[PDB]
Amino acid sequence: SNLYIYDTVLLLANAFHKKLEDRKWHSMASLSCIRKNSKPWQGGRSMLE
Amino acid sequence: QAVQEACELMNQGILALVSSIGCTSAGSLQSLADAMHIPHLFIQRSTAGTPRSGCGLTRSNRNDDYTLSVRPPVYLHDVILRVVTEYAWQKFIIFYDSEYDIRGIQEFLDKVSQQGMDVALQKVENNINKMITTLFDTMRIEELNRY
Amino acid sequence: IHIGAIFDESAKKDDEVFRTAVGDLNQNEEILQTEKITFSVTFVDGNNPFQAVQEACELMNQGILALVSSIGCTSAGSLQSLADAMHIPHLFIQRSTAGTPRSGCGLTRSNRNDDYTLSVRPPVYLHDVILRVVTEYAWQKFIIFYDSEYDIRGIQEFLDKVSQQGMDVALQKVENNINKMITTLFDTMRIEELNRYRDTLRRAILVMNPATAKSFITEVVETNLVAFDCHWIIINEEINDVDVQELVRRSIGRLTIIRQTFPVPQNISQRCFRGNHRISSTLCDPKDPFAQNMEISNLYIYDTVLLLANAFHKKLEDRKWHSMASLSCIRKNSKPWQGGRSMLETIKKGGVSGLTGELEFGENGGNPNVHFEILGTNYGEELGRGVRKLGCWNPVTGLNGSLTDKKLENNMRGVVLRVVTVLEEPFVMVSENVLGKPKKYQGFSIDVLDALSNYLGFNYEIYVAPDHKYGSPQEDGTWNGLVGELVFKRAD
């Protein structure tokens, strides 16, 4: 698990670098639960992809 | 609580969510990500180092899975099948610890079924001394030699 | 009074029966006379734990005395870990795909706190039924078939104890498309492997939902994998008499079926009433067309609403009654309500005779009153596809009855047989007489007759033939002596 953790952080760092290189960069989103703020977000599916 | 902490991390604001957690919470965090659409990088763990079986939980089939499974899917069933076939076995027993999630053996057993072997399965009780020494009072000599 | 209820969008029968139970209790003449039981309309995807928790939290915001759900294990465990924080009681009606056998959810829920979810259905005991059946049949080798929806962690302890018996097993998955599966296996198995498989199927156990059992048996028949040279077992909790009869219709060879049973009043007319309560006949009369099509979740739902109403009434009798609380979730101000813990205690230490019998909870909140019923085919010239009950199983004593009594024998015990005899030394001699009739006999034939009677238990009365001959008949075709007394069936 330590190895998969390390590679997860390395992958997230590479994905953020790729998003910068793609000029896709955006500020961090925020959301809340069991409240009328909970809504779908296409930027989340874009970040997933 | 795990879902509450994920919701609090989303309240702090995050690009993506990571976890290294048991399936019991991982499925709830997945069902959260199904609504919040935040990526959920999931690492599975197991108790006492028992072998790892994919969660296989009753998560929804209607919605896209925002989970990314960092650890790879199970291949152990075909590794066992390959070893058992190259050794050309015909009778065997599976012993597992008290924590192993046996459900991952299903496809192995399905492929041994096509070979027609004789199979057995048994939990190892951690009081192995009592478990085995009770056989002196609860097994015939025939049964103990079959064991 | 407000009861929280959550149902899967596809299990609407659960809601319709919940509303029927609520109606029966609102129309009860004595229970909670001052109150109306009410609910908020709710349906969810049972595989959405977070939505299920959000709807349960909206129910606790609008206010409820307890939460009822029929939902998937991941959602049930999420409502459970919600209740761990809210202390509102939860009752979980476990359901599974098409009725696949009910293994426990097996979630690792934290041991650090009391459990605020009650399991109305009993702990896992199926495995010891299978073990005790194999212990009756002494199967040195057999094969197990289980559907793609089952969770083998139940039968785990059956396989463990079979291993402690040192017996051999085989196992196979049954997929959601049995025709594609079996035809692929036929197309991929070698002829020797196919012989190994068709021989191995001669001793087998089926652990699957009834519709999948029917489909697998049908495909096995149409593919002609085996003949009537096989003997098979089925085990489940949910198997109605109609599915039992259809499995006897479709099965080939001898079949065994294992099913749940309830310690309900044996007299059918008494099953619809409980004290002064009257249950809707559609839900309690075993001859009602709908009652014969109830899913057992309907029974546990109705019993849950009856249990909750009786726990509320007990709380009123104890004068512990308190107003309905309102709460909120996933907020740093969130806190439990101790009145919810008191309600959980009053339900767990409460109980009713429901449609499923005497309902109560053990230390871990599991129903202790587990019971099962075991059936088998009884073929014969008189019946064809005959059926009988072989016994009952319980964890206190194991199997009650037997699987290996073969069949009902014409045991001659208590019959009296008139014996005609002829005297000849040492075969038969008379030894006492009273009032003109022979009273006692001796001789080797008397030893033979005692050697029979001392096991078959029949009594005999012996009389002497009229002219002692073993002779030829009269020219008219009549018979005499020792023969004629039998030809006309005068003696037995």
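Numbering, chain A: per Swiss-Prot, residues 323-371 in sequence.
Here the Cβ of each residue, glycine as well, is placed from N, Cα and C on the backbone.
Taken verbatim from Swiss-Prot:
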- A:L342 to A: Reduces binding to CBLN1; when associated with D76 (MUTAGEN)
- A:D344 to A: No effect on CBLN1 interaction; when associated with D76 (MUTAGEN)
- A:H348 to A: Reduces binding to CBLN1; when associated with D76 (MUTAGEN)
- A:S352 to A: Reduces binding to CBLN1; when associated with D76 (MUTAGEN)
- A:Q364 to A: No effect on CBLN1 interaction; when associated with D76 (MUTAGEN)
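In the three-state DSSP scheme, A:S352 (mutagenesis position) is classed as coil.
Cα to Cα, A:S352 (mutagenesis position) and A:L342 (mutagenesis position) are separated by 20 Å. The secondary structure of A:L342 (mutagenesis position), as reduced to three states from DSSP, is helical. A:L342 (mutagenesis position) and A:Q364 (mutagenesis position) are 19 Å apart (CA-CA, integer value). Those mutagenesis positions from A:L342, A:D344, A:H348, A:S352 lying by chain B, with Cβ under 8 Å from one of its Cβ atoms, are A:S352. Separating the Cα atoms of A:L342 (mutagenesis position) and A:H348 (mutagenesis position) is a whole-number distance of 9 Å. DSSP assigns A:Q364 (mutagenesis position) to a helix in the three-state reduction.
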